[PDB]
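Visitor: Structure incoming, see below.
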Amino acid sequence: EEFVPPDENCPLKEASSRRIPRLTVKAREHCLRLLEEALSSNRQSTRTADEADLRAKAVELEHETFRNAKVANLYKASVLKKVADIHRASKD
Amino acid sequence: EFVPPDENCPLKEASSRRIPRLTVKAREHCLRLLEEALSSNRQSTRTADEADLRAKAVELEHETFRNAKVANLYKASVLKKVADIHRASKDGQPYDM
């Protein structure tokens, strides 16, 4: 009902605006929360998607090392080298 | 004898016996080494600049606020954007701003 000023923590833009009648600061903050909750779920979803992509890339990298190797030790060394190449790109 | 891949094995040519003395679990370990290396590379070079969630919501809320004149229509519009975001999510797509 009654409009009360925003508190110190209010993150809203135009927080003090009373341009929309009967719309409280806290009602706007509740809407902000609904949006935050949705975006948080969206982020979790895209992270799950990124992991699946990362897994697919790893499978591909491992398979190419497997297919190019004939003996177990050289396979391993080839894997360690590719890991080294990834760490390098990580700096650059 | 050769130990078969289990039902969760992520490898291509998982059951291939071509490399002697190379177990499926050894290949999976190597896959995990590569995966961790990639995950770090990816999380560093390309994911450390994701926007703050509250900052995103502030702009979405304000965009709704400034385009509305009446409280109930402001609220319906907020719920519409919430629904839009959910839809992006079920499709595993990011809501970037």
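Residue numbering for chain B follows Swiss-Prot, covering 524-620 in order.
If you're wondering, the header gives X-ray crystallography, 1.9 Å.
Even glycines carry a Cβ here, placed using N, Cα and C.
Per Swiss-Prot, the features are:
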| type | residues | note |
| --- | --- | --- |
| MUTAGEN | B:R550 to A | Impairs protein folding and abolishes interaction with POLR2A |
| MUTAGEN | B:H552 to A | Abolishes interaction with POLR2A |
| MUTAGEN | B:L556 to E | Abolishes interaction with POLR2A |
| MUTAGEN | B:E584 to A or D | Abolishes interaction with POLR2A |
| MUTAGEN | B:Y597 to A | Reduces interaction with POLR2A |
Visitor: Among the mutagenesis positions B:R550, B:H552, B:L556, B:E584, B:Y597, which ones place their CB within a distance below 8 Å of a chain A CB?
Guide: B:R550, B:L556, B:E584, B:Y597
Visitor: Out of B:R550, B:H552, give me whichever of these mutagenesis positions has the highest number of other Cβ atoms within 10 Å.
Guide: B:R550
Visitor: Tell me which of the mutagenesis positions B:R550, B:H552, B:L556, B:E584 ends up closest to B:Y597 (mutagenesis position) in space, Cα to Cα.
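Guide: The answer is B:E584.
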Visitor: Give the number of CB atoms, excluding that of B:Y597 (mutagenesis position) itself, located within 10 Å of its CB.
Guide: 20
Visitor: At a 10 Å cut-off from the C-beta of B:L556 (mutagenesis position), count the other C-beta atoms across all protein chains.
Guide: 19
Visitor: Ten-angstrom check, please: count other Cβ atoms within 10 Å of the Cβ of B:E584 (mutagenesis position), all chains counted.
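Guide: Step by step: centre on the Cβ of B:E584 (mutagenesis position), count other Cβ atoms within 10 Å, giving 25.
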Visitor: Between B:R550 (mutagenesis position) and B:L556 (mutagenesis position), what C-alpha distance do you get in Å?
Guide: 10
Visitor: Which whole-number value in Å describes the distance between the Cα atoms of B:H552 (mutagenesis position) and B:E584 (mutagenesis position)?
Guide: 46
Visitor: Taking only the Cα atoms, work out how far B:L556 (mutagenesis position) lies from B:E584 (mutagenesis position), in Å, as a whole number.
Guide: 43
